[PDB]
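Engineer: First, the structure itself, so that you have it in front of you.
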Amino acid sequence: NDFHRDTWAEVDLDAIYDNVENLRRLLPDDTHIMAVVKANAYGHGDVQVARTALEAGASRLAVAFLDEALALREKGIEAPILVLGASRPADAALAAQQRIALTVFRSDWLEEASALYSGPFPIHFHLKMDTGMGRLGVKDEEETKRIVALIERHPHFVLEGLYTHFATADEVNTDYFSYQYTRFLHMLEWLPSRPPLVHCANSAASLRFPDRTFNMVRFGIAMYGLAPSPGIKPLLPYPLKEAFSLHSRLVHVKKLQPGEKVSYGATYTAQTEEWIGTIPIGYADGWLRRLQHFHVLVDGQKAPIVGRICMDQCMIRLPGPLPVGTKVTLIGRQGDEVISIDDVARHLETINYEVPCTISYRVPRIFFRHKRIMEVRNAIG
Amino acid sequence: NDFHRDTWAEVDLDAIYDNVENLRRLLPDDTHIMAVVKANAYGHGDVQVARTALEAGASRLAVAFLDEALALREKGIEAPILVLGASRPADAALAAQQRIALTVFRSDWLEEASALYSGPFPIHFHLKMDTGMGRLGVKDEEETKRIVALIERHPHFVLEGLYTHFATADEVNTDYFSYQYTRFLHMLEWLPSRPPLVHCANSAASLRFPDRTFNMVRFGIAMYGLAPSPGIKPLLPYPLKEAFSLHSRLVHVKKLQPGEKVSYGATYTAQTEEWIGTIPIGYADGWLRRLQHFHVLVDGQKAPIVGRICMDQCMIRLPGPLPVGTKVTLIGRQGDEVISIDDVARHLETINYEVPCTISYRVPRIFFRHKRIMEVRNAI
Ligand SMILES: Cc1ncc(COP(=O)(O)O)c(CN[C@@H](C)P(=O)(O)O)c1O
Ligand SMILES: Cc1ncc(COP(=O)(O)O)c(CN[C@@H](C)P(=O)(O)O)c1O
């Protein structure tokens, strides 16, 4: 693939491989690994990350909704895929033909599904139990038993798994986490038979308590080399390798005189002769206007963003005159300087998860494997 | 093109059409309207908006960078396109072959392009002049003449136009806008022969002083029905029709008891027995975590977003029990209630420009034209 603007993101597939292989080592042999690649692999590239994770030791994948699962199948993925969120009862046959498992938490959903489906492909379900996250999942025994019965009665409905999800597994204090786990244990008792797959752990629960994972973990954030929470960093079993970096280049360089203003609202003023650089990245690329008090890396040195960030461009105060074309690193390392996604997240006043997901479709992803470029993906190419 | 999650954006091309047509009436028959459709038409859909705009009175289109212009061509658009930002001198032949005009502001760029291109297609250039925005553009006379001499000298280089861009055209106080407009007129006198197209106004400047728009107008934000700024609203010549709306549906409903917590970090606790609804939209969709305490519309009533917003989901406090499938409007109207992109931007502490752009590729766009559904665009 080709791109014609000097702004791009890089995905180190070697980092992804290692993060997943280190986990395969950590977890008991009886515990499967399901790589979470929803939201285009958290902005890292769905098919690329899925491929690497599966070769690193993962055996199944998970996405947020049906379209994401169909896209993976489209791109050639053959491994089992579970849709973690809601879906339409009417789309049951489509998912079944495509060998896509669905999460279920309501008996009325199955009522509607049975009315519209009768074979020949089976639908594998994963019953979601709400133990304290308050999002999706059953909460009472009655509904739990009815769901199982409706599935058990239809010839083409199969109960493949059952799970829950944690709201605070990334907090050093484990009061709530412990509550949910014990809650899960009690609710599991409502099931007449234990499904082949029982799971609860995400990245944080997996890495901290590998001995409390049942037989499948759903590995997400850590697979990308990102800490579930900076607070549990010291508690991580092995070093994480960040797989995402973002770059650009100077497309214009000029020396302002004292008094000249920069960007919208004439908000910035060069009060001394200074060199200003312009890069081809803005808020429509995920470099939100909010990151205007932040900085970037140029010539291994930090250069602050100057004035308001524009839709496709922004300016920075250069330390001195530099040539057009000089590489700029928004996320990554330059010499003795480094900008991490956690750094960006802190200035955006968010969590690392949100950062790469916001880097828009507009920005090409260059994939590296075995330290060499493996491929380029330009969504608008 | 269909989709399988109950979250989608709706784009009213009739609003797009009316906003543009209304400007065409405001401007003279000589003045061209250049529809700014970069960033996938500010998150509204590049092809769909480009087509509609042309039908309504636009004669040209503008994008941010080469890839955006090439994607339009591939999608069938055969109308003129100008790349507003920078490009590689090595890509000059590709732009020329695709009939894509390029913005230029450095003589060294031309020296490079010249050594790399010799035909057969001519390449149209638009010289950018920096009059106070401090982003792109030439700033001195010598460089301006050197650029022009390089263009006139090349058999396949054509200087089709020249322009500048305003930094404060949306501010009631017009002093910096004035300095800029006057600096432009001054720098224009550095050129030997004036090019066919001379432009400088965006939505604000063109709607405010359409009499001072020269040969072309670059119409962006107002085409989408959004005000360039809150302070200019009472200065707009005609009412703008908002083209973008966003909706979802409840996929789960349940009653919590006091003391029960919702979402990550359990930052929310039900103080009383309440009905909670779960919708399939989150920050990976552009619905940023910062909107946690924002209100959405459900059953014609405002319902607050409760708990931390997730990557693909979030929870809201319902007025009471409602059936799964109930329509939720994040941006739009429901009964007497309406939430505008401006309301969302106020909560996010940003400008309206940023909001539709952030609504991601995951969210399908349903287009309406002539009060009927024309097409569904599901990027994935
Ligand atoms: C059901 C389910 N199973 C596993 C994971 C993986 O978790 P990690 O990324 O912390 O390893 C998630 C993640 N989801 C959060 C991003 P969000 O809730 O914001 O979608 C999930 O929802
Ligand atoms: C050169 C240029 N010509 C015209 C327009 C249209 O302006 P309106 O959207 O206010 O009508 C723009 C817009 N660009 C801003 C969104 P941003 O500067 O953040 O990209 C521009 O850059």
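Numbers in chain B track Swiss-Prot; the residues on display, in order, are 2-381.
Per deposition record, X-ray crystallography, 1.6 Å.
Cβ coordinates come from backbone N, Cα and C, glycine included.
Just lifted these from Swiss-Prot, have a look:
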ACT_SITE  B:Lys39  active site, proton acceptor
ACT_SITE  B:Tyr265  active site, proton acceptor
BINDING   B:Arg136, B:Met312  substrate binding site
MUTAGEN   B:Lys39 to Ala  Loss of activity
MUTAGEN   B:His166 to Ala  6.5-fold decrease in activity
MUTAGEN   B:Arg219 to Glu  1000-fold decrease in activity
MUTAGEN   B:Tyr265 to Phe  Loss of activity
MUTAGEN   B:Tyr265 to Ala  5000-fold decrease in activity
MUTAGEN   B:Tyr265 to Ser  2000-fold decrease in activity
MUTAGEN   B:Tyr354 to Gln  51-fold increase in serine racemase activity
Engineer: Taking the recorded positions B:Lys39, B:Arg219, B:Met312, which residues show a Cβ-atom distance to ligand 2 below 6 Å?
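Structural biologist: Near the molecule: B:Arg219.
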Engineer: Ligand 1 is in the model; which of the recorded positions B:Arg136, B:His166, B:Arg219, B:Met312, B:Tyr354 have a C-beta less than 6 angstroms from one of its atoms?
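Structural biologist: Only B:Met312 qualify.
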Engineer: What does the structure give for the C-alpha distance between B:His166 (mutagenesis position) and B:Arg136 (substrate binding site)? Integer Å is fine.
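Structural biologist: The Cα atom of B:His166 (mutagenesis position) is 9 Å away from the Cα atom of B:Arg136 (substrate binding site).
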Engineer: For chain A, give the subset of the recorded positions B:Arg136, B:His166, B:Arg219, B:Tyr354 whose C-beta is less than 8 angstroms from one of that chain's C-beta atoms, in sequence order, otherwise 'none'.
Structural biologist: B:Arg136, B:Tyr354
Engineer: Considering Cα atoms only, can you say which of B:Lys39, B:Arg219, B:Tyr265, B:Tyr354 is the nearest neighbour of B:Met312 (substrate binding site) among these mutagenesis positions?
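Structural biologist: Nearest listed residue in space: B:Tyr265.
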Engineer: Using C-alpha atoms, which one of the recorded positions B:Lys39, B:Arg136, B:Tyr265, B:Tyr354 comes nearest to B:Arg219 (mutagenesis position)?
Structural biologist: B:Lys39
Engineer: Who sits close to B:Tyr265 (mutagenesis position): which same-chain residues at least 6 apart have their Cβ under 8 Å from its Cβ?
Structural biologist: B:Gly308, B:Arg309, B:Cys311
Engineer: Taking the Cβ of B:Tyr354 (mutagenesis position) as reference, which residues of that chain separated by at least 6 in sequence fall under 8 Å from it?
Structural biologist: B:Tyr43, B:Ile222, B:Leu227
Engineer: With Cβ-Cβ distance below 8 Å and at least 6 positions apart along the chain, what are the contacts of B:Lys39 (mutagenesis position)? List them in sequence order.
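Structural biologist: Counting only residues 6 or more apart in sequence, the Cβ neighbours of B:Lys39 (mutagenesis position) under 8 Å are B:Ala63, B:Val64, B:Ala65, B:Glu69, B:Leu85.
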Engineer: When you measure from the Cβ of B:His166 (mutagenesis position), how many other Cβ atoms are you left with inside 10 Å?
Structural biologist: 23
Engineer: For B:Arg136 (substrate binding site), which residues of its chain lie six or more apart in sequence with Cβ-Cβ distance below 8 Å?
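Structural biologist: Those within reach of B:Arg136 (substrate binding site), by Cβ under 8 Å and sequence separation of 6 or more, are B:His166.
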Engineer: Taking DSSP as the reference, which of helix, strand or coil describes B:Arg219 (mutagenesis position)?
Structural biologist: strand
